[PDB]
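All remarks here apply to the structure that follows.
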Amino acid sequence: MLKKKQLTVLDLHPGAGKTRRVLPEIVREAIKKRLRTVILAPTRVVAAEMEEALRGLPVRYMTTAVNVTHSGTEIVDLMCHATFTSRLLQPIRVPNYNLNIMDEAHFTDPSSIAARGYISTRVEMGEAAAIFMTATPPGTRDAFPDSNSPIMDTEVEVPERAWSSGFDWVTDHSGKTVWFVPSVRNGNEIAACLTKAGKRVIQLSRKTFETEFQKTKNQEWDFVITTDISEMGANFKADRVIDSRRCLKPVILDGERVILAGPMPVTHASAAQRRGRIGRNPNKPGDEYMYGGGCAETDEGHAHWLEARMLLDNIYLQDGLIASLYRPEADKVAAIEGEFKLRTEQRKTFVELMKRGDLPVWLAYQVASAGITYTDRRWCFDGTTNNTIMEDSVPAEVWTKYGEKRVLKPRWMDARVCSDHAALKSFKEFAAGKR
Ligand SMILES: CC(=O)Nc1ccccc1CC(=O)O
């Protein structure tokens, strides 16, 4: 695995011990061979789990999720997928890692896709080795992979709204259930209906995941209601998964706006990861997977692959060369390598709009490529009437940095900035000049 020019896909089934057994073996071999190594965790939660699995090995934890300060002598770095891509974009030295390990390497957030592109390009160039750890490599067609224990798979209608009757199987269960919903708003309605029926519910989404995930250990619960973020190595003591088999797809229309299309079917990889939350204990056979729809390859034309190209066009590789997407996922977007390469000052703007601005990649790119500076928020207010953002069926309003009340009407509309109350609150704060 550890030889230059090799990319290994460690595609053991879910719970086969890729993180807890195989990763520490790889790290011990890497240190023996003096390979400068990076380990990429999808989340802070997984970063903390890795520290436990690697405890006592010389690993630098480039994350505040782990309260160990680096001794200085480590040649193994551990950071999140997003942190890797972020450091590549910033005017900060990232070492030439000889060995690049990505855990949960199926993660389809733009920074993860970009990280795979950069790493796989380095391996193709003969510069490095890589290991991508995932039960579900890109374009897997198998939603029902092997498990540590037999799973009971049932195709069943799954509610996506509050229900009064017709779904007794949902609440008649005594065990713990992980329920995958297509969106935060959809989870909120299901969570409220379960709470009304006397159930204890924890909700997880990207913005809440570190804080809320701790509740699954610290409090008793009957249901976890989660978006797709729990596909990225989130482990639960559960005996049932309920899977809507639905997700939202960000889609760029006419190069000019992003909508959240769907809900629509998940990929086979997503379905397999959702199911793979259960069947993990060889001593507890007959965990249940209830699924409410089919799969489809809805990553085709999904904005995250175009966003990954926008990141990779803006990462230095060598002279004017630009990293390609990892070959198995490179057809998910129709893009020209280099089309989104920005001049130095616009690139800096692009980076800050993502890092400090917390804007989606696509929207950051529109603003930076227009020659707008990071603090210039006029574009938040000067869009067409149909770009008006609504809050409880009235236009959303903010006080501008000038102290004027204005309707929020961005020049470029990206539905992710108002997908839920928390998103819209953040975007209002941005439009107001508050970060
Ligand atoms: C603070 C620490 O002990 N390790 C480390 C080393 C190098 C760069 C950044 C970090 C921390 C971080 O990225 O949060």
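Heads up, chain A uses Swiss-Prot numbers, so what you see runs 1681-2115.
Recorded method for this deposit: X-ray crystallography, 1.5 Å.
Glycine is treated like the rest: Cβ placed from N, Cα and C.
The DSSP secondary structure for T1699 (ATP binding site) is helix. Look at Swiss-Prot and you will find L1692, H1693, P1694, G1695, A1696, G1697, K1698, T1699 tagged as ATP binding site, backed by sequence analysis.
Annotation comment: Swiss-Prot describes 1830-2009 as domain 'Helicase C-terminal'.
For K1887 (mutagenesis position), the count of additional Cβ atoms within 10 Å of its Cβ stands at 15 [all protein chains shown]. Under the DSSP three-state reduction, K1887 (mutagenesis position) is assigned to coil, being neither helix nor strand. Here the residue is the original one, while Swiss-Prot reports the published mutagenesis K1887 to R with the comment Diminished RNA-unwinding capabilities.
The CA atom of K1887 (mutagenesis position) is located 24 Å away from the CA atom of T1699 (ATP binding site).
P1694 (ATP binding site) has a Cβ environment of 21 other Cβ atoms inside 10 Å. Summary of the ATP site environment: with the site residues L1692, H1693, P1694, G1695, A1696, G1697, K1698, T1699 set aside, the chain residues having Cβ atoms within 8 Å of the Cβ mean position are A1815. Counting every protein chain shown, 21 other Cβ atoms lie within 10 Å of the Cβ of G1695 (ATP binding site).
Within the same chain, residues at least 6 positions away in sequence whose Cβ sits under 8 Å from that of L1692 (ATP binding site) are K1698, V1702, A1815.
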